[PDB]
Protein chains: 2
Amino acid sequence: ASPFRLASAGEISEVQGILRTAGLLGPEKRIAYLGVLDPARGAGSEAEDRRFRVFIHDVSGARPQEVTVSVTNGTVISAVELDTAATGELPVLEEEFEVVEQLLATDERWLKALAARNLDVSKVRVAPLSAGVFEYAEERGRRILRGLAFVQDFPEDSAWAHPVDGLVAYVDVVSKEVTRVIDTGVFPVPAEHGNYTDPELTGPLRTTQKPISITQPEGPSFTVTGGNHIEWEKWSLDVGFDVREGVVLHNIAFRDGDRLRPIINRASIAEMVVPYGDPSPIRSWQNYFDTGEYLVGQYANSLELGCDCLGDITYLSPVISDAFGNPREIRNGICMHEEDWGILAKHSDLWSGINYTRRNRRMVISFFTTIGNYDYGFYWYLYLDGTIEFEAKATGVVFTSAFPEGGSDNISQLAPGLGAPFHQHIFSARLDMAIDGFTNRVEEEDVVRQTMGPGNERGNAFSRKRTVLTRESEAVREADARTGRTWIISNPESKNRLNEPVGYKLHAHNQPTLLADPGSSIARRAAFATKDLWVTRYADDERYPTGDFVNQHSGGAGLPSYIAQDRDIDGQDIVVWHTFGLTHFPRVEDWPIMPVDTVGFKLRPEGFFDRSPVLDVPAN
Amino acid sequence: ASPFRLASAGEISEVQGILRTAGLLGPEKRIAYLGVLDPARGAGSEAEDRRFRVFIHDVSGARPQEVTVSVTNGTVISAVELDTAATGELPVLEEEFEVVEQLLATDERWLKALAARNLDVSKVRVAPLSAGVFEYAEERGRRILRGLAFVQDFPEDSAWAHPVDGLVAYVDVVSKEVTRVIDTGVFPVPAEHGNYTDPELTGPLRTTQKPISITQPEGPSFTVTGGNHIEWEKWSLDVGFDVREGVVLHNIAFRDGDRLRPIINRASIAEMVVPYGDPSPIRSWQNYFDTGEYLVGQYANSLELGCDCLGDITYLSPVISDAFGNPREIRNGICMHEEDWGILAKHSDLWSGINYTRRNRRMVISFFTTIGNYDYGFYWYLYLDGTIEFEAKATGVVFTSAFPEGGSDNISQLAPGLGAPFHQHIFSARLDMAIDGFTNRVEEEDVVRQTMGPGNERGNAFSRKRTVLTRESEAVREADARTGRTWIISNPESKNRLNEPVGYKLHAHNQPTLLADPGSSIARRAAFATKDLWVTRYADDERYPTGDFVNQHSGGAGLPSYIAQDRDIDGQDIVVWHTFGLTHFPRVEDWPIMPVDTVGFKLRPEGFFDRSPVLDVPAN
Ligand SMILES: O=CCc1ccccc1
Ligand SMILES: O=CCc1ccccc1
Ligand SMILES: [Cu+2]
Ligand SMILES: [Cu+2]
Ligand code: NA
Ligand code: NA
Ligand code: NA
Ligand code: NA
């Protein structure tokens, strides 16, 4: 019944049939993206219409198409041919991952480079890296991937330990031509292996860890209805899944007494970018948008009970399309469980004699994705007290290079001859806000220091100030940790019992934003990453901070184009875009496989409730 | 055997006997502090000498004394009479908590103030607040407490809901005189109760929470020997307890292969301060040092299994002295347990076919203290991967006032007529470092942005810089979140296999430091709180960032006095002092009892190991 239910295998099969019948899915066609569209604003009409958006690539060189279909009515709503030199190329296809290595293996220039290094071509893996846009005029409007080489000594070897530095190739994957092979000189291929399951490297495994058993003898406290509707400890929401964004949260609301109170209409990680800070021409082009260019949702892992998710786990298995429109299940792709979270509130009172302790808990919704060397866990958390938190967990294997003789200012050494270039991991959270409804506004809150003097004779006073952001042109904001800067999303037409607007406060981690020079190609294509906070007026087609077609787009699409409309955001239907990231100078302890590091943000109620919302939590 | 074992009841009884026999513990004497001294540097002599430091107060007006005794030899080592106008008053005594209310109850000025407000004196509780040092010349060298009044409607009522604003009294607790009663006008006493166990306020308790069962069927993975020596997953350390500081960690080391490698010699929270930002003369003097003035360790709670600590818990019950030198056990005052901590490392490799997942865990050492309205949990965490983290959890009841008609810039409204003044909670962690031994140094690490140009033609490069702090006069440092500033403690004489100095990196939360005007009394007495990081040369007598006698000390003691010695800290025995805190603008959801908020810091290895230290963790 619910318009926010997960896509079914039958829906995807119908999309395939509709596309085929319309002549849109011949043997040269590939589906590069397929996803269900959200209901438009004002769906109080009970007009069930499940629509899907599709990007269709053509492997023969014909122009790709963007298509919208209605599975409910079985019709093509619209179909548009794309000029990719103008609006950007389509996302990378999984089946192209191997084409770069295959094409290079028969190119005489590539072969001469490997021969000089005495590398057997059958042992050389080539990473299929997105190209970006730089100085090469012949790449405009062509579908280009760039290749960096790694040696695998045997089939189970970790190739990342053996980078082939000084060598890069560019490939046109549609015409199947190697456009350029650049060899800047021979570097020794690092010889130590990085096989973290080899007993030679691990030593004997610890025998000292005793088991931790986490069980729920009466089952979990949350309920799942209609496939993906969650109710837990007054929270209510729908868990969506999109092949580009991954897990998406819809309709986050909190039952406060008799009223279901909305908080967030849609929450997602709408983009992420990993820019590299090595000026070597072998890697100075390297910036990959895992979300926008590769689609992190299609690489979600199947999560193992006891290993990836521990406790009383409820799984969702989302369905996606393969490149031919067949449905493919991601078995156990989403874990949901509740976790004990320590003390919630505690007081022992010297005058009343009352001793009081309550325990906290959180609801966890997570998935894990793998794109080449990197692996990321995406975690959404709901707490008893109304807090919402997001956490990204970065692990996997660092991207490697040679470590130059005589050192480097932009690479750290991990092992003899083995380097790891400096880089960042930057995310964009898109928060379609609905604090008690859609009439919302954003205020910037700074601590205010006061001078000793009249009215402050002992010099102890301090205060705060709030600035309302009223138009999009003034809603591009930077962090300021020193002044305790936060942002408050409030509803000016909904007041608490003290006659103050209800609100939620966004707490950032205040990590550095994009470091690249403002005139760089990556600063233009990832402009969202240069600022901590953006606020836009809601619009149906404004989905990603980088635009719809990120791959090889020349820049400026997305947020800098949206805010140029300078729309009213003071008590309106608004969207918050928060940039947050990790700056990674790799350490020896990150090698051969990296222990998890984390970054995120959280939102806490700020006069949303009339008092603490967890007074009715029992003593356990 | 171990010199770092907890104080025993027999040791304290011997101290009492030694003091009594020496004429130092007559009926007018009170022990205001008693604690075991750490071994001096270079204890490779096996010279067991358990020494205790004692502060002795005199309730008749005689000068107090500082005394050092040896329980091993049964002798007084030294005894010094204190001039408190010079060096500060002794910490507040528990038995003085009730003396302020008792003395005010017979003062005619206090009675007239209560009579005008129609308050029955038997219902009026008076909080015993530390005085600080302000403009009152007659307080110099006298033991002063200040009193703020709260009404209790019945014995089990929460008095915090009913502040009596406009009224403050100053009391000399030794001569038993009320020096001043200040009445600036009548405010309505807020009428709503704040009884968070009253069903009228809580409503019916939730029935929706199902149990979470955390068990260890084979017991915990750590061992406790000699009372307080912990070994867990290659970590080794001693858990101490001091009545001023609370839990103290000694001898933190990590077994790396065959070598036990030191990391931190002593870790503690050596001070905390709560400054209030309300300029009203009723409260503009209000700054309490829970650690330095009240001694947070003596108010540690007995922790309840299943409620405060959940899982397979091992308790310590530390012993302290009461005011007469009798030993008193704090039953179950420290919880120790290990916790699952999610994913540790994970990778699924497209070329090797290997799928790899390992789970993380942490060791938890915690205690909870209550001082009047506020309650704090102190948590130390050790992780599998070498990370050390501290976390403070703040809960309890916010300090209240009236909310003035017409609002306030320095107070938030919680309920009709009820306010909560702005304030901070600021902590000082004292880290006596020993990274691979005592030859340590500190470097400040900033991200370095680079300009597009020659050698950086695509404008993508970024780097980092490290600045060695060589003398104490240059080792007072501020946070800079925008440039990703961290601090590295390294050993220049101990290198990893890449011939780089081994190190640990301190990651701060970058919260605002002390907001008060630099010319204020609190800025002088809590000078440590004005800067994020201090580094000193180790010295036996340099224990607290505020000095030994914080109560009514006029300022400048502690860290600003230590660093004036301008000692060499470049490859020396050094101590890191990190200031971190919360800035609290109270929200409606903080009332009537506050959900936990947190702040802390962490240290991660930085080239300390030759590769990831958790390769030998098994697959579970
Ligand atoms: O994360 C996307 C870049 C990438 C893709 C495939 C292999 C290595 C790196
Ligand atoms: O936290 C120390 C200040 C204090 C002490 C006792 C009651 C209320 C407040
Ligand atoms: Cu990284
Ligand atoms: Cu507070
Ligand atoms: Na273009
Ligand atoms: Na909105
Ligand atoms: Na003095
Ligand atoms: Na030291």
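Here chain B follows Swiss-Prot for its numbers: 9-628, in order, are the residues you see.
If you're wondering, the header gives X-ray crystallography, 1.9 Å.
The backbone N, Cα and C atoms fix where each Cβ goes, and this holds for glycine too.
Marked as active site, proton acceptor by Swiss-Prot on the basis of similarity to another entry: B:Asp298. B:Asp298 (active site, proton acceptor) counts 23 other C-beta atoms within 10 Å of its own C-beta, drawing on all protein chains shown.
Sequence-distant neighbours of B:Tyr382 (mutagenesis position): residues of the same chain at least 6 apart with a C-beta under 8 Å from its C-beta are B:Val282, B:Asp298, B:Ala402, B:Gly404, B:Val405, B:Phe407. Annotation comment: Swiss-Prot describes B:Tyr382 as active site, schiff-base intermediate with substrate.
Under a cutoff of 8 A between CB atoms, and with a sequence separation of 6+ in the same chain, the neighbours of B:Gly305 (substrate binding site) are B:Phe249, B:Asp250, B:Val251, B:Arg252, B:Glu253, B:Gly254, B:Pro326, B:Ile328, B:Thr377. In the three-state DSSP reading, B:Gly305 (substrate binding site) counts as helix. The feature substrate binding site is assigned by Swiss-Prot to B:296-307, B:379-384.
What Swiss-Prot records for B:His431, B:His433, B:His592 is Cu cation binding site. Within the same chain, residues at least six positions away from B:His433 (Cu cation binding site) with a Cβ under 8 Å of its Cβ are B:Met280, B:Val282, B:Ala400, B:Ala402, B:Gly589, B:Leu590, B:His592, B:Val607. Taken residue by residue with DSSP, B:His433 (Cu cation binding site) is part of a strand.
B:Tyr382 (mutagenesis position) falls within a strand when secondary structure is assigned with DSSP. For the mutagenesis experiment B:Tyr382 to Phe, the note given by Swiss-Prot reads: Loss of activity.
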Practice problem: Express the distance between the Cα positions of B:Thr299 (substrate binding site) and B:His431 (Cu cation binding site) as a whole number of Å. | Solution: 17
Practice problem: Among the binding-site residues listed here (B:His431, B:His592), identify the one with the smallest other-Cβ count within 10 Å. | Solution: B:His592
Quiz item: In Å, rounded, how far does the Cα of B:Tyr302 (substrate binding site) sit from the Cα of B:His431 (Cu cation binding site)?
Solution: 18
Quiz item: Looking only at Cβ atoms, how many others are within 10 Å of the one on B:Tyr296 (substrate binding site)?
Solution: 24
Exercise. Give the sequence-ordered set of same-chain residues, not counting B:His431, B:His433, B:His592, with Cβ within 8 Å of the centre of the Cβ atoms defining the Cu cation site.
Key: B:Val282, B:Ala402, B:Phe430, B:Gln432, B:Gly589, B:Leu590, B:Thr591
Practice problem: Between the Cα atoms of B:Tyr296 (substrate binding site) and B:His431 (Cu cation binding site), find the distance and write it as a whole number of Å. | Solution: 11
Quiz item: Can you name the residues of this chain that are 6 or more positions from B:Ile379 (substrate binding site) yet have a C-beta less than 8 Å from its C-beta?
Solution: B:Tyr296, B:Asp298, B:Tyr302, B:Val304, B:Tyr307
Quiz item: recorded positions B:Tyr296, B:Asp298, B:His431: which sit with Cβ under 8 Å of a chain A Cβ?
Solution: none
Practice problem: Could you say whether, by DSSP, B:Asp298 (active site, proton acceptor) belongs to a helix, a strand or a coil region? | Solution: helix
Practice problem: Using CB under 6 Å from any atom of ligand 2, narrow the binding-site residues B:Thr299, B:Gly305, B:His431, B:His433, B:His592 to the ones that qualify. | Solution: none
Self-check item: Surrounding CB atoms that lie within 10 Å of the CB of B:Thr299 (substrate binding site), all protein chains
Solution: 27
Quiz item: When you measure from the Cβ of B:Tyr302 (substrate binding site), how many other Cβ atoms are you left with inside 10 Å?
Solution: 25
